[PDB]
Amino acid sequence: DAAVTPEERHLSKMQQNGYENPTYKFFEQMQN
Amino acid sequence: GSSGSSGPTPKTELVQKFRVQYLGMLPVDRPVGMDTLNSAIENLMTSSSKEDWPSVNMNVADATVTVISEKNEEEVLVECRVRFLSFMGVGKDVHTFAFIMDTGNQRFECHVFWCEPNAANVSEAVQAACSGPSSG
């Protein structure tokens, strides 16, 4: 299994996994 | 009956800046959520047109995401502080990039954009802004 593009990952990642800003600190509910 | 508030002002610093497009503003429910974001991109996508999306300038500093008019430079459009920012990602196309921001109350607004080619640099300048995978 070859390694795909590095950047693409950063994107593909967000496209799904996305991104949750921690600094925000959303009262209640402690992200796993 | 009474109230008051105040705040400091920004200074002069080298900003990354990122010329892109403005899909528009899409309403959301939660401050986070993938289906909550995509929905926007999708909404705006169909909602407005591709050519409709005006040209803007996404300012990305140490930890601040501001949308200043393309033409004017002293004409802010959207002030998304990496601190305020809650969620951010892309839709079905990496060429797009949306993010949720808390204006004040529990209310949350999402701002999509059209980067070219992809939104790797943009999202990057944002992801890194938030904090990134340890830069220092």
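Chain A uses Swiss-Prot numbers throughout; the residues present, in order, are 739-770.
Quick check of the header: solution NMR.
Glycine is no exception: its Cβ is also placed from the backbone N, Cα and C atoms.
Lifted from Swiss-Prot, the feature list:
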type	residues	note
MUTAGEN	A:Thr743 to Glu	No effect on MAPK8IP1 binding
MUTAGEN	A:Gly756 to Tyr	Impairs interaction with DAB2
MUTAGEN	A:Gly756 to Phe, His, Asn, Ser or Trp	Greatly impairs interaction with DAB2
MUTAGEN	A:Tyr757 to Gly, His or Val	Greatly impairs interaction with DAB2
MUTAGEN	A:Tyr757 to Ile or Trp	Impairs interaction with DAB2
MUTAGEN	A:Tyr757 to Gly	No MAPK8IP1 nor APBA1 nor APBB1 nor DAB1 binding
MUTAGEN	A:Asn759 to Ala	No MAPK8IP1 nor APBA1 nor Dab1 binding. No effect on APBB1 binding
MUTAGEN	A:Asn759 to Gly, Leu, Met or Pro	Greatly impairs interaction with DAB2
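Its Cβ placed at the centre, A:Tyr757 (mutagenesis position) has 22 other Cβ atoms within 10 Å. Between the CA atoms of A:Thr743 (mutagenesis position) and A:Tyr757 (mutagenesis position) there is a gap of 19 Å. Counting other Cβ atoms within 10 Å of each Cβ, the mutagenesis positions A:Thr743, A:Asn759 show the lowest value at A:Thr743. The number of other CB atoms found within 10 A of the CB of A:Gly756 (mutagenesis position), across every protein chain shown, is 18. Filtering the mutagenesis positions A:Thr743, A:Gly756, A:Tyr757, A:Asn759 for a Cβ under 8 angstroms from any Cβ of chain B leaves A:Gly756, A:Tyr757, A:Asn759, in order along the sequence.
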